[PDB]
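Trainee: Can you keep this structure in mind? I'll have questions shortly.
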Amino acid sequence: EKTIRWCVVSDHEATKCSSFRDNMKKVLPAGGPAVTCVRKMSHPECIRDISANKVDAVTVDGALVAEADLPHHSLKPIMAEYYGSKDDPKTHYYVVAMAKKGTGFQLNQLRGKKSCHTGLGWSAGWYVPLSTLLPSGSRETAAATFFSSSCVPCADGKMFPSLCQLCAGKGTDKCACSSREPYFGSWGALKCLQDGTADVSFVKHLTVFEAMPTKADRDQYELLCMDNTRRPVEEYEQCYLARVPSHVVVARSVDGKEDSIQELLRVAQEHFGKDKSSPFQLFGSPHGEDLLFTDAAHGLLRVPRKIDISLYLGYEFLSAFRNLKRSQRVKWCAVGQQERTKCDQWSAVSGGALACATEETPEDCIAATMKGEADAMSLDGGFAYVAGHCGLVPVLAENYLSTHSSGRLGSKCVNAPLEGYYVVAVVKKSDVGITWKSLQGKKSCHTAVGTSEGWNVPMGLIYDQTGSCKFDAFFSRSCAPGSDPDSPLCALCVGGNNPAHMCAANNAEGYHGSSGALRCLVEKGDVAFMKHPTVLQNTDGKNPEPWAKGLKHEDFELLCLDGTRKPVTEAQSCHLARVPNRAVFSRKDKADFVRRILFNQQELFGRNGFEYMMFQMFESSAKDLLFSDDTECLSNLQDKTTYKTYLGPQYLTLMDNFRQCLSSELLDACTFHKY
């Protein structure tokens, strides 16, 4: 049944687990499942069996859960440890190198000597230390010949004897992947200094001052900094190898007793948290050290929705993790089917410089890119805040129509700055009553949630006017792709070819985008939110679609902040706000690459084509696929290298005061671990 089985590796953790079971039965007997202690040889065995349905949860170093993006290996973190207090959750711990004072060895002075590691596959002592000094070919068996003799538990000593030399166990129990090996984890590997088995022991900072001989023995051992210098252990925040995340409680991503383990740990921290009572301590292990949980933790917090082992660990960690054991194409992320077909025809003509990838919602693309499943893509101003808060940086800006006064433009666009676009709220001129002083109760149409056009702006102001994030309260009946299907926010929405697209955050919806946002107003809603004069792009014969046949721009009238209504042609005078124009985002590494590749491609398929000969990239068959149907080119960011300097102070501050109402799971998965 839903009875959670906990993975244990020693006898002391089994005695602690039995006490966790018994004690939890008393506090949480109804509205809570029991616990059972299933033993296994090691944590890596625990990860494996949780995938096999033999166990349910264990608290490990996510680096170990890095062998889980394959078949029979899929697992995701559901709870996250923290240190400090409850007001200030610290979800990280520094990886530092320890050594006696006198040997005087520096960062570079780590060449083939006597070193002790927490274990094989551990980020605390295997992955981070090895990334500090990246070898030629980056291999794990390569560090076995580089170092003369070291103590790396879990390693198979049958093939690599010099890798289990400083490990003092007992025949079959030596170099073990559990407590059976005296030198194991951050506690056992630190003993190589106390005892003097190795000159250096790569360990976490929390095990240093906890397993410290005397409160002042913080002077007998020093740290090796990245600055090839030394420094007292007392200053680990400015002399650390790398700062890795906390241990997490793992379980099967799909059907793994998630809600059961969430409820168990919620009460277990209510009654047995950080010495609230007295009897049984969840985080204060008796016999062994770090039993069931890291002795140093103060609690556990539930990780957000859309956060996998790749989001948790970070692209930084994993770029280095993919070269240890295991381009010229720019994998573009396409949102939807229509956007994926405009991308594959674009992949054909590039000869081979631009590849593709497809996700369902914009935020999923940003997640794809962060990882390395996609490389870049164009993002709206709202999603660029999320993409920015998530580690992605701008490459080029999607420059729109320039101030009309000249015949035409040329190589003049590549560096032509642009004041983005004016978001405008449009309403039918037919109704002689709809005003900004009375939008409540009226039906509205939204581009999509999270967009500058139909969300952050119109709804950022509405909130500075009411004070509640319940917008289905304000506009009775509306269509904002991405909202909750059961709420009024997805009432006027049409949909796609089949169900499930009812209110999908992609072009597979009849009222999605500015084109759809206008269609909606034409037939269902009373108000609408879109960008820079896009109404002329769909009226008076501009759009082929049936809904835009006998539509004249006189049928439509803009609405201004004050209350009055002005012509849709004059949006410079009547608008909601000026927002930063769209931008291409990617990682710090694929930054210059994509830009160089993008310049080359618009040079071939930019606005310098003819009719249908070349390929239109700044022109989509439908509406705004990959790039808005009104972009001139892609301009240099210039000084604006960050999202902060790109979006600007005004808009960025608008996203902070609106952040409360933003229910972006992505933004909160990225913002989970504070630093």
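Since chain A takes its numbers from Swiss-Prot, the residues it shows come out as 22-347, 352-700.
Just so it is clear, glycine is given a Cβ too, placed from its N, Cα and C backbone atoms.
Sharing the features that Swiss-Prot gives for it:
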type: DOMAIN; residues: 25-347; note: domain 'Transferrin-like 1'
type: MUTAGEN; residues: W143 to R; note: Confers ability to bind ferric iron and carbonate; when associated with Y-207
type: MUTAGEN; residues: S207 to Y; note: Confers ability to bind ferric iron and carbonate; when associated with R-143
Trainee: Please check the gap where 4 residues are unmodelled: Cα of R347 to Cα of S352, in angstrom.
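Mentor: Across the 4-residue gap, Cα separation reads 15 Å.
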Trainee: Whole-number answer please: how many Å between the C-alpha atoms of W143 (mutagenesis position) and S207 (mutagenesis position)?
Mentor: 10
Trainee: In sequence order, what residues of the same chain, 6+ apart, have a Cβ less than 8 Å from the Cβ of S207 (mutagenesis position)?
Mentor: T139, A145, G146, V224, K225, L227, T228, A232
Trainee: Based on DSSP, name the secondary structure state of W143 (mutagenesis position): helix, strand or coil.
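Mentor: The three-state answer is coil.
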